[PDB]
Every structure is written in C-alpha cells, then in structure tokens.
Amino acid sequence: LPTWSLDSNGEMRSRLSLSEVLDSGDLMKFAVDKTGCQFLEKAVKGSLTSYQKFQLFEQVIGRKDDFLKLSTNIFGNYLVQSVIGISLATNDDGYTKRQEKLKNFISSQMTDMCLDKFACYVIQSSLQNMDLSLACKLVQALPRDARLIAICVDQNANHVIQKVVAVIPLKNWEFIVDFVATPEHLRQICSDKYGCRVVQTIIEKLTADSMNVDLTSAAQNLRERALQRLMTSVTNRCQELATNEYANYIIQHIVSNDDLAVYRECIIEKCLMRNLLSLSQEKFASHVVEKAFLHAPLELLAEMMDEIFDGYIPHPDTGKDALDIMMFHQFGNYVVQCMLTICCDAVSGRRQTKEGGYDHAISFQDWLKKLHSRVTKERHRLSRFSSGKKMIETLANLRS
RNA sequence: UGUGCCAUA
C-alpha cells in the first residue's frame, strides 16, 4: 500500500475516496491487497461518475498485462469481474472498443486463464455476461489439442467448459463434443474425477428434455446429431466405461434417463447383456447393472431376468448357480436385492406393469415366485447376512 | 455389507 493512504499506526485510512485512488496511479497496489481490494469493491458498487468509470476501465480492463495480473490475483479477480459488469452496463461511445479489447486479451491467453485458480472465474463471468456474439469468440479461442484434455480434467478449468455448455449455443462448442468423442480422448476424460462430470453435463445439454423445448427445430437437429456422435463413441467403449471408477456414473446417467431410452437399450445389449453375472460382481459395474434392471424396457427386463435365472450353467461340483453366487457376493447381493424390489413393487401396484400393448404382471409374478422359492429354501444361510435378512423382510412385508 | 465431482478473499 502507498504511504499516502496509510495512517500513523500503519493502517489504511478510513475517509479514503475512490477518486483519490484512481488519480494516484496506485490502483494496482490496492487491487492486490485484501483491505485495498475490499475497499475498491465496495466503492465500485456505489454511484460512479462518468470519469470514475473511465479511469476504472483503463486501469483494470484497459491494458493487457494489468488485466492479467489482476485476473490471476486472489483478490484482484473480483475487481475485474466487477469492472467488466460495469463496462457492460455502460452504453457510452467506448463500449464497443472496450468489449472487443476484453475479448482480445482473454482470447490471447485463454488456456492459461482457464487453468488458473482465480482467472477461471473471470472467464466464466465473461461467458455469461458479455454480449453473446463476443462470448462466442471466447469459446472459439479454446485449444483443440492436448491442452483441451487438460482443460477438461482440471479442477478449475472444468468449470469453464461446463459454463460454456450452459450459456453458449451448441454450434459454437460442437468441436468440444467431437473432440471428446474421439476414442482416446473419451477414455482419458471419462476416466477422470472432473472429466466424467464434464461429459455428463455435456450429455445433459444434448438431451431433448423439458429444458430444451425452447430450441428451434434446426437447433434440435444440431443437438440430435451431436448426441448421436457422442453416444456412438460411448456405446463402442461402454464395457470399459461401465467398469471404471468414474465413468460408471455416466453410464448410469444414460441408462436411468428416459429421455435417452434409445441409448439405454443400446448399452444394455451392447455390454451388459450376457455379462450380467460377471458385471454384478464388479465394484463399479454392479451399480450400472442395478440401473439397467430398474429402467430396462419390459422386453429387455425379461431377458435380464431370464439370464440370471437360467442363463448360466451351475457349478459342475456343488450345483451353485448364478443366483447362488450373487445372493452372497459382496457386490452381487445388491443386484438380487434390486431384482426382488422390482418384482415386489410390480405385484403390489407401486410400479406400472403395462407396456408394449400388454400387461406383464404374470411375468413379474413368475420372477417373484422364483425369488421367494429361493429365499425360502436358503432362509437359514441368508439369515446370516444383512442382505439376506433384508430380502426375507421384503417378502414378509409383501404378504401383509 | 458396495463408488466420484460440485471449486476463490
């Protein structure tokens, strides 16, 4: 802090005016000090004369290097966001030059700003506040190479991509969809703590749900094709994604979303079907298997049920079947729990059984009888486990 | 008995 602004005991004075600071040339020193920047932020919320705005515009967002220094600064980034707001709210003659300048500064340093812990907020702020045409240019400044992967999996920058998806029309960021759909890229991003959320946010945006009813038909077609391209890559590697610690969340989202029913069916027969016993014993894929059971169309549900009850050859020595393995498996037990709950909901009216021009109630009745018969017979061993006790209880609960 | 992310003074 400048000595002219400090008192005797070394504290920033109290009757300090915004214009004093703007006239002094010492703003950069204020903006990077906590007390200083705190004063500036209160002061810029108030009434501002045309000249005060003019000075703030030149000093905070007028020169590239001071703009970057403040944007990447723990305190300064708030002053930058605030001055950008004021700039956008000031329809004077210098408006245009001012916003073009801002777009040029950011575009030129896009990657480094997105990866930065503080300047990422400046990017996100600009994306939703700037005129859309200019905001679109910022997106255009995103990298198209390895740096893009790095952006998607970064703890800060991932929020920039999610913001883009939220506030910029698809046409401008379609390159991101196609970038992420390339096999090697899909693998790295989906298998990452932050990347898997980015990919889900993208899928959600590409979904023709009640949030997208505002789109023109032309826009819908654009969305549908981008969705098709991304889903194709997801279905071709879905085995790998379902079994992954992070990417299983994406597959679950797809499987559990009615507005994605066509891709739900694809996934089920592409990697789940015929692998149900195997996947039900996987830490991560078992959650996907539950989702498939909960949301499968009745025709596919019948095949899933049949595969469990009769799709596998019992152990040649003991006679343990699929159901035996799963009921007692550390992960598989949740799947059988899931199967039982589905049937109990169906036969008690808590779940619609009518689908495809037919009432499948007799099918649920059949499956329930199989499960009840197994639980009855194995009730003593099952009593030893929480899962088994829960099943016995579920059946007991149904009787009454 | 079984998994994540949702981030600034």
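Following Swiss-Prot, chain A shows residues 168-567, kept in their order.
Method of determination (from the header): X-ray crystallography, 2.4 Å.
Every residue gets a Cβ built from N, Cα and C, even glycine.
According to Swiss-Prot, the mutagenesis experiment A:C363 to S carries the annotation: Retains binding to 9 nt target RNA; when associated with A-364 and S-367, but binds equally to 8 and 9 nt targets when associated with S-367 alone, and alters binding specificity towards 8 nt RNA when associated with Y-364 and A- or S-367. If you draw a 10 Å sphere around the CB of A:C363 (mutagenesis position), it holds 24 other CB atoms from the protein chains shown.
Quoting Swiss-Prot on the mutagenesis of A:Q367 to A or S: Increases binding specificity for 8 nt RNA target when associated with A- or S-363 and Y-364. Annotation for A:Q367 (mutagenesis position): spatial neighbours A:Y416, A:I417, A:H420, criterion Cβ-Cβ under 8 Å with sequence separation of six or more.
A mutagenesis experiment is reported in Swiss-Prot for this position, A:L444 to A, and the note states: Does not affect binding to lst-1. Within the same chain, residues at least 6 positions away in sequence whose Cβ sits under 8 Å from that of A:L444 (mutagenesis position) are A:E474, A:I475, A:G478, A:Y479, A:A489, A:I492, A:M493, A:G499. DSSP assigns A:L444 (mutagenesis position) to a helix in the three-state reduction.
According to DSSP, A:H454 (mutagenesis position) sits within a helical segment. In the structure as shown, the Cβ atom of A:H454 (mutagenesis position) sits within 10 Å of 21 other Cβ atoms. Looking at Swiss-Prot, the entry for mutagenesis of A:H454 to Y, F, W, N or R says: Switches nucleotide specificity at positions +2 and +3 in the RNA target.
In this structure, A:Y479 (mutagenesis position) belongs to neither helix nor strand by DSSP; it is coil. Note on A:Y479 (mutagenesis position): other Cβ atoms within 10 Å of its Cβ, all shown chains, come to 16. Per Swiss-Prot, mutagenesis A:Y479 to A is noted as: Reduces thermal stability and disrupts interaction with lst-1.
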- Rounded to an integer, what is the Cα-Cα distance in Å between A:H454 (mutagenesis position) and A:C363 (mutagenesis position)? 16
